[PDB]
Amino acid sequence: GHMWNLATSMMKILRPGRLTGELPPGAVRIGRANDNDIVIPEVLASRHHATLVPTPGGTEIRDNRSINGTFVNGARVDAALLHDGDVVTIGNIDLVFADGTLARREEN
């Protein structure tokens, strides 16, 4: 179109993605890399494999079910609502869901 005489800026200033302390960001990414907060030490785990996000009605687990798959309580799912004490199988590892946090089962 025609030239307009309003000046532009070379850059925009925005909040950087710097998270600090022992505070989680409010969502958990499941995968193989240590950016994700919770990491499964598996060959069979993708770098981003599945996501945990909060919802107004609970917490969803949302899965890249396509190649290896995710099971919740023995059932293979694309997305599901989790509550505390649900058992999730990713990478042949049985994960235990408690209050937004996943842990491996171990007979301590």
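Residue numbers in this text run from 1 along the chain shown.
Just so you know, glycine gets a Cβ as well, placed from its N, Cα and C.
Record features (Swiss-Prot):
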- 28-77: domain 'FHA 2' (DOMAIN)
- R32 to A (Swiss-Prot position 234): Strong decrease in phosphorylation (MUTAGEN)
- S46 to A (Swiss-Prot position 248): Strong decrease in phosphorylation. Decreases interaction with PknF (MUTAGEN)
- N68 to A (Swiss-Prot position 270): Strong decrease in phosphorylation (MUTAGEN)
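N68 (mutagenesis position) has a Cβ environment of 15 other Cβ atoms inside 10 Å. Residues within less than 8 Å, Cβ to Cβ, of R32 (mutagenesis position) and separated from it by at least 6 positions along the same chain comprise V39, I40, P41, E42, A45, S46, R47, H49. Of all Cβ atoms in the shown protein chains, 17 besides its own fall within 10 Å of the Cβ of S46 (mutagenesis position).
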